[PDB]
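For reference, the structure is listed below as structure tokens.
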Number of protein chains: 4
Amino acid sequence: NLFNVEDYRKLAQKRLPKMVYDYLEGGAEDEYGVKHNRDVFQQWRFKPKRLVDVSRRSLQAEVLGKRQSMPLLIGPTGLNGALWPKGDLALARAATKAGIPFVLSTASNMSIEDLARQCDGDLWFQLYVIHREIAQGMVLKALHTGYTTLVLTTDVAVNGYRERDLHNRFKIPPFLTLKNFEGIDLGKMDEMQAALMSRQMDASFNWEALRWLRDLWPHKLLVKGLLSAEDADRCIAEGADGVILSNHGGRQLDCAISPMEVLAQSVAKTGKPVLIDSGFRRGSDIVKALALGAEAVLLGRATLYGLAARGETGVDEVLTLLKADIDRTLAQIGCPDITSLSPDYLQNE
Amino acid sequence: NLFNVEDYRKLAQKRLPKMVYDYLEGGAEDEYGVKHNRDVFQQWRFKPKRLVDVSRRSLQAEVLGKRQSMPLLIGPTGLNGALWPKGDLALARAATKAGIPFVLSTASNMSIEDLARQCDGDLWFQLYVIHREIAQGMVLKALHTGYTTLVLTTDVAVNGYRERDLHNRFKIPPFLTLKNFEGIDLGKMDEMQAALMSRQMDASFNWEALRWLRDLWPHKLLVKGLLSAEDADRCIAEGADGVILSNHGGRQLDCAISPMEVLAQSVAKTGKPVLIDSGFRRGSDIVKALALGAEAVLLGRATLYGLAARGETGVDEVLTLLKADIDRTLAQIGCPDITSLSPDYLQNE
Amino acid sequence: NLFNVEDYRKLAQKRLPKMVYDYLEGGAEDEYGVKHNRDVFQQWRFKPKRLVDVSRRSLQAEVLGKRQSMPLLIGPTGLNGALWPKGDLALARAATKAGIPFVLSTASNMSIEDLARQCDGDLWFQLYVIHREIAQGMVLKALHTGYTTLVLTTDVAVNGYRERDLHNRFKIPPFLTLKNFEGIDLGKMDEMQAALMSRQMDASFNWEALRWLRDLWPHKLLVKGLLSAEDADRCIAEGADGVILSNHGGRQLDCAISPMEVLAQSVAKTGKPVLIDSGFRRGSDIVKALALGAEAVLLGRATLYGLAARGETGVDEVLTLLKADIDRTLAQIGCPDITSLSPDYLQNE
Amino acid sequence: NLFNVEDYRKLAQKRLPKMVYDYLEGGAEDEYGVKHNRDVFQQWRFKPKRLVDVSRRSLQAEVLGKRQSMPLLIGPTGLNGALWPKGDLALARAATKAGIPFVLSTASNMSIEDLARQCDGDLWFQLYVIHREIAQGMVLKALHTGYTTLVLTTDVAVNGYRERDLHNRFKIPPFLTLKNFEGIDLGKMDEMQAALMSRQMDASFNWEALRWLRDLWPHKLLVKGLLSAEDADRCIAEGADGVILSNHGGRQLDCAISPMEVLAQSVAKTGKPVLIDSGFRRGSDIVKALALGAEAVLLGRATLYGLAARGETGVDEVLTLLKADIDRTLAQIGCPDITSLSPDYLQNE
Ligand SMILES: Cc1cc2nc3c(=O)[nH]c(=O)nc-3n(C[C@H](O)[C@H](O)[C@H](O)COP(=O)(O)O)c2cc1C
Ligand SMILES: Cc1cc2nc3c(=O)[nH]c(=O)nc-3n(C[C@H](O)[C@H](O)[C@H](O)COP(=O)(O)O)c2cc1C
Ligand SMILES: Cc1cc2nc3c(=O)[nH]c(=O)nc-3n(C[C@H](O)[C@H](O)[C@H](O)COP(=O)(O)O)c2cc1C
Ligand SMILES: Cc1cc2nc3c(=O)[nH]c(=O)nc-3n(C[C@H](O)[C@H](O)[C@H](O)COP(=O)(O)O)c2cc1C
């Protein structure tokens, strides 16, 4: 009985040790955030347009100007190897077979260059800045190995207070190593940035630092973790090619608004691509966001449930159900072409 | 203990095999739709008018200009034979004894001409278009056998994702055959529309196609499955004599609005009869809709519970309770004549 | 543990046979009405006024111009004898000891003249009109025996559909007889109004009939069962000295609004005393209504729980707790004199 | 597993006898008040500001013009000795080690002068007026022993109806004595204010009485128990240096609004420090209040859970978690300096 994402979550819960499952499903503090991420979608309902010819439908769409099979992406999630062996490759291959980009996390278990060597799909790289110089190295690595777009996630200045992990004394499984930080120096002055091997990131990274990153990277640049049209607009003003509204899937700040709450506003104010993630499980959630103007939706836990439960095949499976889910929804609301979606198909509840 | 519709649902659940019961009660995906269909009625409460003489009450009303015993109809539901032997006849006979129309489904187990031959009540025919030519045949059949009004349901361009059926591997019971598609050709060119024996309808049927249907049928024409005043108005502009606001009882699109949400607007904009279904269980739900301007309410599952539980007699029983329910409500709110209902008797909550 | 009304309900449920308890606690259809009657009070919260001298408090108040100990009344409830022997007397005596009026029901187990003979408190009479002439007899009886005010309840044109009673085949207990209809004629022409010994009232009683009643009764006249400022205002225009907003404690129309929803409006429009009942259990509910302008609150089930659980003493007990409850609330919100209550002490939620 | 306040409540429930636990956790009547106190915080969510340098954060803040480690205080709670031996000292010492004030209750188990003798932190004194002359004595005592600020709580004109205590026949534990009322007179005329040894306070204390208190005390004066901007403003007009919006943690009036409902208004109207308590458990609740303009938040039950569960160490523990909680929240919303908080970081839900 694997007919939707929730079915995959259930199977994933059965196969993962409790501690790993909690680490994946868990959110910050009371988890009112993850709940809100799901509940916010009920604020909109569909007003389908009847008697529209939907015999020929299209989910094809440009994201940052580049055509892909559907406006979905497998977003950046770290420690995927803890969910399934070579999790990073499995995810990237499923995304490639589906015709959509895959975003590699700075905390991946497979290195930037190894994935590129083993997968020919559209690869994006998600950057966490712990040490500027180290960040510069990874960015150039990604550039030199053909990663098409850079994603700066800015919502982990400090670690989220996830109590499930605290109660389980969650210790990052043995085998899992942060590959991208592998083999890095040890001079005695020419430097002790080695001190920067902590569990905390550079809490000082700011707008000026973004300019630095902007000059460093030549291709499409996105800023992830935004929760206001004002921040999204500033990002564009500073050179970003688009943004990813997100609350990190409820794992950072339990009382953060859902990105869906500032989606329409960010789209109207920035005039640039506004991607989004956090809370997406049903094709309907996805269509609601696209209808409000989102360029694309990034999947977090949805595809991880497929990975955890059945590896690569599970990811392929989750993506085909979601694709068929989206397609079916378009037919039902009378919007044959996904690029024609508009607020017109929605009713605020 | 058979005092209301819910009591009949309970008895029906006891008598039907689980798989058939799930197929009947089930909705699309999370079933937030069927729930919403029920919950929306709580958005209105009654403000009765006291000291009104209600010693003589009338539920009589014209629907599409034709008087009937009460503004209710037994709506189109397919595979009624799966709920009770000769389900279609049982329903039609109960409706006839009650003085209200019965709508035969394109997917009925009794043929268009057989029902007409065995029942003298007001018979309506509900059309699903799978193959144009086949549709034309059924429409002419219905015309020639005395069906008074034609109903085009437009909300099944594609099949609803009903997970209860998927989990039960629901296979349309053996005996049940789609009678109306019986004995149809097999030429080798003069044609393979035989290819059109799938579980999918003509997803291309559009406004132009509606005109075609409009010229084909000479009597009253209604378009069912609408969820916007704009669509309802276009239907009238294209020749329809009225519409049936509906979300197919929550079985097609889980996040569709309830038709009750666009009822008042459709009535004010079209100026033509606006019938409605989806979620009706209590006489109060019915009176609320009539008060908002609905010409009539079509029963879906309510009368099917009566059928499933006690056959024809069960349907008669559900209709007498509902009639007495409506009558009692009119007395209580001080509107002796059902045709005098207005938004004045309601309080938006 | 008898510290509030709910505690008395619990004890009453333990002492009454289930069928009698259901008949008392029950509401119409789904009982969404009784629930709403309780829930509506949460729409207001208190904004107390601090540093006000509340060392000397007063609950004394005029109702229809006549001073009483507190703005409470034990309202009309029929078949009180089914809850406790000589229930009507017990209630009337507790009310008298408390300094508030008691309203005798047309369906009481003790006759109009017997109660007056055995209780010297302020007695009101509640009239149900089944047969005009019979009604005239009771009204004159009440007049001649010293009942101070007449109450016409208008919300039982037809009986409420209470499903608990239907499931229990509730048969009015053996002993209980409708005393006020005792010993009445049997001519053969001079008449068969004997036909009017049914379970249904005069559904034709209207505004003209109210004028008739108005000319018949010389003292204070109140119309009970109103749910709109418009009806309340018409009642005043037709001669009523005040009204009682009420939905009969949720036992008549499950979807009726709570009288609390039209309280402020009725007070502002009529300019006459507006009493109210339906849903009152906590002193806070009572103070909220008084603050919104209600002249007084009638208790229905609250005092019946005291009666059912411990007879007269139980009623005395419920009234002293409620009085102390009200008094304590006045101190806490800083309104020492109950007649100084105003919307100023409330916050709409 | 002691990672947040709720964890300490759980441990406290395990260690305290039920009767003492109920006396601590309990609220007035239905306890809809305490629930509302918690629920109201969900009316706001965070809109963090990204790309802000939060590598250096500050929780330091002035309260009534005096710098302290963070805008928190351990508020006045009586009978602390019933929760842990020498509870008052334990609380005061934990607060002092944390760098924040401690407020001694008039009903403390340790005397005004004994605490001052044993603790050198910032000590505030909370005054309940039962007898004017007795009140004057305590106020002068506090003045002479170095207490920095006086707090008049005005929301106990009468005792709250807490039903948990009534059901448990809660009798103030044996050992616990009201130290501050110790050794006081017994003349025969020069007086029987001895009559004022009841469980009730001076219900007459009013605005004029506040002036009296104002002239008596030379330092900072705060009025606690306010629930309206109008009352808060009057307090300032009468000489108070600030106020403490509060509903006494839901223990006095079950339907009282939460102070959070008049926080912004009180801040805008008075132009003076507006402190607040009632319902605070998560750092997020605290940051929301500060963002709305509160000068500081007083902890009631939160720190008592630490006391009850692990004495002084438990209090130290609750304060370090709360401090780290607040600090983490500031980083996450991008407001490095706690004094820079504004409504800008919130989204009304
Ligand atoms: C186990 C797990 C690991 C994650 N790792 C990262 C990461 O390394 N970098 C990043 O930018 N986001 C990371 N995220 C956040 C995701 O990019 C995404 O914002 C989020 O999961 C979306 O919400 P959803 O899980 O409801 O889809 C992670 C999320 C989860 C659940
Ligand atoms: C078992 C079942 C079969 C149905 N079959 C049909 C059909 O063949 N044609 C059609 O137009 N609607 C069909 N409907 C939808 C109904 O016409 C009606 O819109 C719906 O049931 C109304 O909602 P309700 O079930 O809450 O009353 C069906 C509904 C159910 C529950
Ligand atoms: C058992 C029972 C009997 C009643 N009998 C009468 C009656 O004879 N006449 C009348 O006017 N109202 C009658 N009422 C309605 C009450 O006057 C009153 O409106 C109602 O109970 C108020 O609501 P509450 O029960 O929540 O207080 C009755 C209510 C109950 C629960
Ligand atoms: C057990 C207990 C004792 C209290 N004693 C006092 C007191 O003596 N004086 C006072 O002003 N407030 C007193 N309070 C109220 C507190 O000062 C504070 O307003 C309240 O607890 C804040 O709510 P919270 O408990 O949700 O934090 C008490 C509260 C509790 C729970």
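Numbers here mean position along the shown chain, with the first residue as 1.
Determined by X-ray crystallography, 2.2 Å, according to the entry header.
Using N, Cα and C of the backbone, Cβ positions are placed for all residues, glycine too.
Feature annotations, reproduced from Swiss-Prot:
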- B:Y23, B:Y128, B:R162, B:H248, B:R251: (S)-mandelate binding site (BINDING)
- B:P76, B:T77, B:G78, B:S105, B:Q126, B:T153, B:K224, B:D277, B:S278, B:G279, B:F280, B:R281, B:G300, B:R301: FMN binding site (BINDING)
- B:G78 to A (Swiss-Prot position 81): 23-fold decrease in catalytic activity with mandelate as substrate and DCPIP as electron acceptor, but no change in affinity for mandelate. Shows a modestly higher reactivity with molecular oxygen (MUTAGEN)
- B:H248: active site, proton acceptor (ACT_SITE)
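Taking the features listed in Swiss-Prot, we show where each one sits on the structure.
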residue : record                     : CB count, 10 Å
B:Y23   : (S)-mandelate binding site : 21
B:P76   : FMN binding site           : 25
B:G78   : mutagenesis position       : 19
B:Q126  : FMN binding site           : 24
B:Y128  : (S)-mandelate binding site : 19
B:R162  : (S)-mandelate binding site : 21
B:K224  : FMN binding site           : 26
B:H248  : (S)-mandelate binding site : 23
B:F280  : FMN binding site           : 27
B:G300  : FMN binding site           : 20
| said: Spatially, and counting Cα to Cα, which of the binding-site residues is closest to B:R251 ((S)-mandelate binding site)? Options: B:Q126, B:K224, B:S278, B:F280. | reply: B:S278
| query | Which whole number of Å separates the Cα atoms at either end of the 4-residue gap, B:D190 and B:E191? | reply | 5
| Looking only at B:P76, B:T77, B:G78, B:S105, B:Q126, B:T153, B:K224, B:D277, B:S278, B:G279, B:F280, B:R281, B:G300, B:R301, the residues listed as binding FMN, what is the longest Cα to Cα distance in Å? | 22
| Given B:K224 (FMN binding site) and B:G78 (mutagenesis position), what distance in Å do their CA atoms have, once rounded to a whole number? | 15
| Secondary structure at B:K224 (FMN binding site) (DSSP, helix/strand/coil)? | strand
| Residues with Cβ closer than 8 Å to the Cβ of B:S278 (FMN binding site), same chain and 6+ apart in sequence? | B:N37, B:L245, B:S246, B:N247, B:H248, B:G249, B:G250, B:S258, B:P259, B:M260, B:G300
| task | May I ask for the distance between B:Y128 ((S)-mandelate binding site) and B:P76 (FMN binding site), taken between their Cα atoms and rounded to an integer number of Å? | result | 11
| message | Check the DSSP secondary structure of B:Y23 ((S)-mandelate binding site), expressed as helix, strand or coil. | response | helix
| How many Å lie between the Cα of B:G78 (mutagenesis position) and the Cα of B:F280 (FMN binding site)? | 18
| query | Other than its own, how many Cβ atoms are within 10 Å of the Cβ belonging to B:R251 ((S)-mandelate binding site)? | reply | 27
| Inter-residue Cα distance where the pair is B:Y23 ((S)-mandelate binding site) and B:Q126 (FMN binding site), in Å | 20
| query | Secondary structure at B:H248 ((S)-mandelate binding site) (DSSP, helix/strand/coil)? | reply | helix
| In terms of DSSP three-state secondary structure, what is the assignment for B:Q126 (FMN binding site)? | strand
| query | Per the record, (S)-mandelate is bound by B:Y23, B:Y128, B:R162, B:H248, B:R251: how many Å separate the farthest pair of Cα atoms? | reply | 20
| note | For B:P76 (FMN binding site) and B:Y23 ((S)-mandelate binding site), the CA-to-CA distance in whole Å is 16
| What is the interatomic distance between the Cα atoms of B:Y23 ((S)-mandelate binding site) and B:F280 (FMN binding site), given in whole Å? | 18
